[PDB]
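Below is one structure, written out as structure tokens; comments come after it.
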Amino acid sequence: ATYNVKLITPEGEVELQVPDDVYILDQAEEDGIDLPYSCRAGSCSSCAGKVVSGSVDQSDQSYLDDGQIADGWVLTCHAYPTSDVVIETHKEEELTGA
Amino acid sequence: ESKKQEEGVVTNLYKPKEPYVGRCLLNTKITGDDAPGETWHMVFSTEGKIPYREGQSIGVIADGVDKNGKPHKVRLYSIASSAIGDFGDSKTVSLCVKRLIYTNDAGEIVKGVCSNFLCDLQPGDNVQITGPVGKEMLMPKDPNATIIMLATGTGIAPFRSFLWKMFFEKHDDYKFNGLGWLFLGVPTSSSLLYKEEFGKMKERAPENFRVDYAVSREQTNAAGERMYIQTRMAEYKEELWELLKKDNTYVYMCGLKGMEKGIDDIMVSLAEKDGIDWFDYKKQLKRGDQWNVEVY
Ligand SMILES: Cc1cc2nc3c(=O)[nH]c(=O)nc-3n(C[C@H](O)[C@H](O)[C@H](O)COP(=O)(O)OP(=O)(O)OC[C@H]3O[C@@H](n4cnc5c(N)ncnc54)[C@H](O)[C@@H]3O)c2cc1C
Ligand code: FES
């Protein structure tokens, strides 16, 4: 009920401490961390982030597409950690076979 | 819980996997033929099937597919119509869409896919909708609360919804009796959105409303500093700060992300002179749902 999460921000590399029943973005606006957010409901790509060492729950997909759940992408505003996590925040995609 | 209204609230009645197919009833260009970038006010039909609330937003799925034979992803747009809509029948939903157009580093003029699919919609066309989406920008329950609305460009959208309910309407469960303050920053007067309307609101109840425009190009303050959405707030910085510490003052920001820096800048200097550093203070505001952002 409190997992370790690592944020490889294009700024530095945070070492937060996000709980279970708490969205990640929320804990970022707590410790005083500044991460991108818009609708804050999980319908856009404002808070995208390629995950790594760990797993998170983002069932409130909405914008989470097909090979997005597999490619590792994560919508930080709508995802609770289910294990220690290491995400690369501020990550974006606007092409690649598009 | 929340100080914001969440009684008659709903989200995701429709998702990208099976959107509601509405139809364009109206679509008009609300910016002067000489403005930097056209914006359009458009009205779709919902058959009451999308009970969205002031502050929420809907998604649109443009037709066709991108240069890969794949359906376009959903693009979000703040709802510019109050719950009952611009028709009063709770049967429609309106959008304030800016049409995206720029030239790239190749000299090719590009066009945003959805915002262009929207500004070209011909009354009768189908439009795929999703939502309602969002709970962050909802309105407070307190009808006598102060409410600062900082907006830039199509960022006036959710506030135009706000205001329609605050004055142009009468409900037997809501009567705005506090102060509604709006700040709209745009580059030109030919770019002002719904001024007439905010003009009638400023009379329907000149005691509760207060609107301040910030035409960045045709306005300057002291040292000929361009009058920006935040430069306008500067001239009231004193009165403003004397509100940012009362349980009933709810600030709302929305629009072109970037208008958020300046605001914090004129806020840090003001706070970093009295109390703590603005930043940690915004954290205490967001505590009681008094600083809700939705920039994009
Ligand atoms: C919560 C929320 C509310 C929103 N509300 C509104 C609203 O009320 N009205 C509105 O008009 N839009 C709104 N938007 C933005 C809207 O969703 C789209 O981002 C916008 O209309 C552009 O989408 P598009 O499909 O037209 O273009 P797209 O084809 O998606 O193109 C956007 C892409 O173009 C590039 N680009 C953008 N601007 C430039 C530039 N100046 N120079 C060079 N390259 C550039 C970038 O790579 C960008 O990712 C909102 C977004 C969110 C998240
Ligand atoms: S804040 Fe919009 S998808 Fe995460």
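For chain A, we keep the numbers from Swiss-Prot: what you see runs 53-150, in order.
Each residue, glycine too, has its Cβ placed from N, Cα and C.
Marked as domain '2Fe-2S ferredoxin-type' by Swiss-Prot on the basis of sequence analysis: A:55-145.
Around the Cβ of A:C91 ([2Fe-2S] cluster binding site), 26 further Cβ atoms fall within 10 Å across all displayed protein chains. If you look up Swiss-Prot, you'll see A:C91, A:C96, A:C99, A:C129 marked as [2Fe-2S] cluster binding site.
According to DSSP, A:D117 (mutagenesis position) sits in a coil region rather than a helix or strand. Sequence-distant neighbours of A:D117 (mutagenesis position): no residue of the same chain at least 6 apart has a C-beta under 8 Å from its C-beta. As a published mutagenesis entry, A:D117 to N appears in Swiss-Prot alongside the note: Decreased affinity for Fd-NADP(+) oxidoreductase and decreased electron-transfer activity.
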Around the [2Fe-2S] cluster site (A:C91, A:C96, A:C99, A:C129), what further same-chain residues have their C-beta within 8 angstroms of the site's C-beta centre?
A:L77, A:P88, A:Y89, A:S90, A:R92, A:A93, A:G94, A:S95, A:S97, A:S98, A:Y115, A:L127, A:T128, A:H130
Per DSSP, what is the residue count of the domain '2Fe-2S ferredoxin-type' (A:55-145) in each of helix, strand and coil?
9 helix, 16 strand, 66 coil
Neighbourhood of A:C99 ([2Fe-2S] cluster binding site) by C-beta distance under 8 A, where only residues 6 or more apart in the same chain count
A:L77, A:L87, A:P88, A:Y89, A:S90, A:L127, A:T128, A:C129, A:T141
So which of the recorded positions A:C91, A:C96, A:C99, A:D117, A:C129 sit close to ligand 1, that is, with a CB under 6 Å from an atom of it?
A:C91, A:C96
Ligand 2 is in the model; which of the recorded positions A:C91, A:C96, A:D117 have a C-beta less than 6 angstroms from one of its atoms?
A:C91, A:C96
A:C96 ([2Fe-2S] cluster binding site): tally of other CB atoms within 10 A of its CB
24
